[PDB]
Amino acid sequence: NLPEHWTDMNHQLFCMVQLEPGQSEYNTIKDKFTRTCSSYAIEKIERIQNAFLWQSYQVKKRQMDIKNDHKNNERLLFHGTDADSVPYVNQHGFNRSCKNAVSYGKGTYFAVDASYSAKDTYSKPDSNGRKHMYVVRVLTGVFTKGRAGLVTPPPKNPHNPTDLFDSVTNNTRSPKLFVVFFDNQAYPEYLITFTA
Amino acid sequence: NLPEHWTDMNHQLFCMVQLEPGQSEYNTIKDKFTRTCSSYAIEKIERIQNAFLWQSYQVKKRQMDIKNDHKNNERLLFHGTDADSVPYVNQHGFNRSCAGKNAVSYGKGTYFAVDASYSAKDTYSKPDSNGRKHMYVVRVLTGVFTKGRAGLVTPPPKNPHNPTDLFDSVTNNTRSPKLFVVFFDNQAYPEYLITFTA
Ligand SMILES: O=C1N=NC(=O)c2cc(OCc3ccccc3F)ccc21
């Protein structure tokens, strides 16, 4: 059940599609980035068409929508990474088992603001100065404040220790980062290649 | 997509079903266990009906069946664990972030045994305060595998010049596999829980 806005993949299951500047999709993704990264220079934006990752993510989404008994489980967030990680993420998504602060738990970190992900410690500039940031669909669901050393989100009620929050954050009232602890809770939707 | 022989769970997402000795389903698991653990005695065997784990696992199996073309991607393996872990595994399956270092490490992942005798070691199926040991029987997507290495946090690439095209799992020995390590969520479905004693 591959999304309408995807382009034909000639019966293949993985493709990176460079977006056309000035069309609705490119402008929408560029605006989300330029909200906080207007001083940067965008070289290109690519749509990640990964059928397998999409399938696994949509299954997790449908499960979270049932468990939480609403939609609103999804947020669009940013993730800066190094050039050498880009092929892995494009193909396999985010892996908590793969450096950098993990103060809110041993998961994959997503930023609310592109400017946070634009830090060199996250979107490490490559031998030619290029920086890489994903726009990510994240199943944040019902979240709570994180803490160091978590390997999963805490339980909602320690009377039912296996009924977990879906994600953790730095701050529940005004979140700036989210951490997820399971594969296929995050779909890398766009890759932005940019410079300082 | 839930299997038709599962008990009706009446819109519930999770059920443990106690099997009856003399049913083929119970006896095949008992035989698989006693092949290497005839010194121990089974208290009971429960079928794990976890709708969400099943759905996510079956999606990964379909994907690996498509990717590998005409491989037997799935093996039925054993996993010994402590009583404190059983509620989490039942509900959430096998989490590599919780895995112990194995006495012979072939990678940082979840370990599964070919032989119930291996999983029956107290180091894995730690006896609880009542002397009960717990072992899962697990559908594992072993796929195409290679000998692992202690440093691994994912299976290695098949080809060093294409680092993202991975083996599905690793083993101790490709000619005589006795253990498999998996590195991703939803690559293993806990199908039965064996409760057993000395
Ligand atoms: O874009 C990112 N890419 N990879 C990251 O690891 C990452 C981590 C991240 O917050 C880490 C963090 C910040 C402040 C305090 C404690 C923390 F743990 C935010 C964005 C990113």
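Residue numbering for chain A follows Swiss-Prot, covering 481-578, 581-678 in order.
A Cβ is built for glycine as well, from the same backbone N, Cα and C atoms used for every other residue.
For reference, Swiss-Prot has these:
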{"type": "MUTAGEN", "residues": "A:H559 to Y", "note": "Abolishes catalytic activity"}
{"type": "MUTAGEN", "residues": "A:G560 to A", "note": "Slightly reduces catalytic activity. Abolishes activity; when associated with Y-559 and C-604"}
{"type": "MUTAGEN", "residues": "A:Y604 to C", "note": "Reduces catalytic activity 20-fold. Abolishes activity; when associated with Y-559 and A-560"}
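Two residues, A:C578 and A:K581, bracket 2 residues absent from the model, and the distance between their Cα atoms is 8 angstrom. Cα of A:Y604 (mutagenesis position) to Cα of A:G560 (mutagenesis position): a span of 5 Å. Over all protein chains present, the Cβ of A:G560 (mutagenesis position) has 24 other Cβ atoms lying within 10 Å. Around the Cβ of A:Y604 (mutagenesis position), the number of neighbouring Cβ atoms within 10 Å comes to 20.
Cβ contacts within 10 Å of A:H559 (mutagenesis position), excluding its own Cβ and spanning all protein chains shown: 24.
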